[PDB]
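Below is one structure, written out as structure tokens; the observations come after it.
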Protein chains: 2
Amino acid sequence: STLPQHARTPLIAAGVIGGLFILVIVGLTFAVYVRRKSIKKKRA
Amino acid sequence: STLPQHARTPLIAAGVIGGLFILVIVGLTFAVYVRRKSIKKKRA
């Protein structure tokens, strides 16, 4: 019915933040894990 | 600082939901995009 004190947009905010942050870790984790394999691998 | 009228746990909730949902799409999108490449490729 009524509204809280000063609820701007926490719900939605957290939503976009979670998806981004979560993706930041996973994404980087992938690019990092792979890089660990590349270490000046000579091949003639 | 304080809490709204009666908000159980929307903030945190949305957080976990976003990361999961967002991950669901991205994850599947990857497994799907790749599958599009595999079309019963015979190799003897």
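By Swiss-Prot numbering, chain B shows 642-685, in order.
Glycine is treated like the rest: Cβ placed from N, Cα and C.
Features of the protein shown, as given by Swiss-Prot:
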- B:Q646 to C: Constitutively activated kinase (MUTAGEN)
According to DSSP, which kind of secondary structure is B:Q646 (mutagenesis position) found in, if we only use helix, strand and coil? coil
Once near-sequence residues are set aside, which residues in the chain of B:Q646 (mutagenesis position), 6 or more away, have Cβ atoms under 8 Å from its Cβ? none
